[PDB]
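Okay, structure first, notes after.
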Amino acid sequence: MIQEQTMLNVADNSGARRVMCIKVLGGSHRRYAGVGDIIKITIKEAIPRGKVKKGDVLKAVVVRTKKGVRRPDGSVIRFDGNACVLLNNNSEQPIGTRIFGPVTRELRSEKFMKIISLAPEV
Amino acid sequence: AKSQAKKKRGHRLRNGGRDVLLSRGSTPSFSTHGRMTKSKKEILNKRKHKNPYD
Amino acid sequence: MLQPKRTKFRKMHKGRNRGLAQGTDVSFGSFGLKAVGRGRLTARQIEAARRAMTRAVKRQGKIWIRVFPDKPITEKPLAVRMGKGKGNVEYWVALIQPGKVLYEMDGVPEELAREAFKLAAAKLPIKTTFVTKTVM
Amino acid sequence: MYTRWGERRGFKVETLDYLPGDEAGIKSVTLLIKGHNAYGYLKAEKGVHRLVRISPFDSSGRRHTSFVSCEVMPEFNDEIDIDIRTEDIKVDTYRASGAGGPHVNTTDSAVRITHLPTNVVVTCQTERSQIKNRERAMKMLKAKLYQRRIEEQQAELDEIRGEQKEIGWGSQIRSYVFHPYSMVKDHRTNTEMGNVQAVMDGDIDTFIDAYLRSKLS
RNA sequence: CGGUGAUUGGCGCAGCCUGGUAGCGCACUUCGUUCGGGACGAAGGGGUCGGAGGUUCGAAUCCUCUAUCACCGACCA
RNA sequence: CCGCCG
RNA sequence: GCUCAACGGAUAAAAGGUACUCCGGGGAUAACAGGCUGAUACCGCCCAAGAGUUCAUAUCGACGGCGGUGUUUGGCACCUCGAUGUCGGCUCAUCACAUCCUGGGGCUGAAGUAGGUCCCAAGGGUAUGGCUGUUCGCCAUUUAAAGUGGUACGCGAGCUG
């Protein structure tokens, strides 16, 4: 359950280290964002050699939450920390070329298939 | 140090500018000073070609 | 905007608008725009009807305006209480009684005079009619 | 030379500004040449002028070469702007940004005005009545509409005074050789007259017609 | 908004108030001094008084508005 | 006494 | 012998502050809200000069003209001064339609997408934050859309202050 003003860790190698969700995109009055969900974020911390700088506004997709996904059998996969992959601001493709940490099965769709090929586990 | 006139120009360019140096008249690319051919003193002791004395 | 050059007093009373008119006949030209209704006629409305008539007849024939304003209409400023003097002279109207020939024209065909006077009377507050001159 | 050309042409030399020199000469002059085709002729005077002579203020008799810049603009004196109302004057009446009175408790007095030309937006909010805020907002409408009119006049005229002010020696026209061989030459049209005194008495008409005849091709 | 007081030479000011009667300083022009420039002398010009309309024989001046400029007040809820 | 500049 | 000119002249002789205030009264008289009106404001319509390459009327619409609403700024003082608690926020709303969205159309300077304008339609829906006490506004980022008004400028015997 990523809402606004929520700080998230960064899964890819795009240069950011901690971002903050400022807008849950898609749908009016929308409260939360699950895993396969595009959010608008700002970059509150970055590495010096990053592709993105601190204080940029761009797009991201969640890959991990502490609330976790629920499978159709009733299982729930709670991670330890909320992580996100920084996408592009309009074309919704990830900025980085690698992915740290595992992802879930809910990133199975063509854009997130480009994401999920690079991921270590699913 | 930058001049008091240029500080007033900078304040008036920050505060709703006009950039008055555009309205300044453009100088030519050359120099417009007074060119004078030399005097008899200068030509008489210019010491050109330095040929030794015999 | 016709207006009296050097009038006597600045302001004047309201008054009434009773009775019928005086200039009830086409006397200078041959076609006339006459007033069926009562009311006032500002100098702006008079110049607008004259501009419509001139642009309609395309500067042919003679045009007579048989009314001059000569009545100062004052008006009080707004956000201003009642009393404390009288308002400023803002515009000038001519009182119009029924039967007043407001306009005249000559040298134009009758149907073009009717169209010019229709385009005139579109811009006037009062009900008008088209009258023709007559002998005796 | 320019006044002897203007009065021979029948034009009116008004001499708006003037500044003498200390010993001899002038230090600055700004003329107004009232004429029908005045700038159409005096386009040919933009650029510096070169004078090669012997200075009578010298004593040695050195050849003095001298450079006088001539900037000549066309004037307008137009000042023809009354209102804007044929577009949408999008006005707004709202409660002003203030405390310490009954404005925040009772009523709205402030007037914002928004224009479709160049987005002129004006606020009047401090006169205890909405109507005078409309009237003074109209005054501060014109008080920047005339200003931007002067800005666009000045922005056009700055392009005029910066049209061809980048060429190196091509900005130097009109060499007036007096002392060695006495010729006036124009360095853009390549024409020349060997009687410099009739040129200095104001017969630059051939040098103007050759300029326009070159820039027409 | 009104109340109140000003617009006189190219500039800064008088004169206005008391109806006839526009001057001061700078500036400008010419001459002089000086190698020349300034400074300094000596001569000379300079405005029809914001605009319009009335009072009167007569108005820069007295009123009347219209414009411009600056000061003062624009309050209590 | 006053006498600046090029 | 009195510009006792506040000119039927209280004395020969007299200015202010009060948010530290107090009494007797007034809705005879103001501030808020209601009422009446509608100058103003807003919304609509009439005429058509013109713009629109041509063409007034796709879209605008000068000079002028006629209304509606009560809807801004006002005008008047009719109710209340033996008391009708203001602005803004919160909570909870309800109505109007001069409709922001969705829905149905005509024309188009409507190829399609997307629009423009007008007609019908009120069932449902109609942001979150930064700044500011702010309503508003500006900005950021969304949204199908982030409607305009009425209700004591809805709502303090509901809350805040």
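These residue numbers are counts, starting from 1, taken along the chain as shown.
Backbone N, Cα and C atoms are what each Cβ position is placed from, and that goes for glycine too.
In the three-state DSSP classification, A:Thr97 (mutagenesis position) falls within coil. The mutagenesis experiment A:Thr97 to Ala is recorded by Swiss-Prot, whose note states: Reduced RsfS binding.
Take the CB of A:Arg98 (mutagenesis position) and look out to 10 A: across all protein chains shown you find 12 other CB atoms. For the mutagenesis result A:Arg98 to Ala, the note given in Swiss-Prot is Reduced RsfS binding.
The local packing around A:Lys114 (mutagenesis position), expressed as other Cβ atoms within 10 Å of its Cβ over all shown chains, amounts to 13. A:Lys114 to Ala appears in Swiss-Prot as a published mutagenesis result, with the remark: Reduced RsfS binding.
Here A:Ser117 (mutagenesis position) comes close to no residue that lies at least six apart in sequence on the same chain with a C-beta under 8 angstroms from its C-beta. According to DSSP, A:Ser117 (mutagenesis position) sits within a helical segment. A mutagenesis experiment is reported in Swiss-Prot for this position, A:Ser117 to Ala, and the note states: No change in RsfS binding.
Every protein chain considered, the tally of other Cβ atoms within 10 Å of the Cβ of A:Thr97 (mutagenesis position) stands at 10. On a Cα basis, A:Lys114 (mutagenesis position) lies 11 Å away from A:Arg98 (mutagenesis position).
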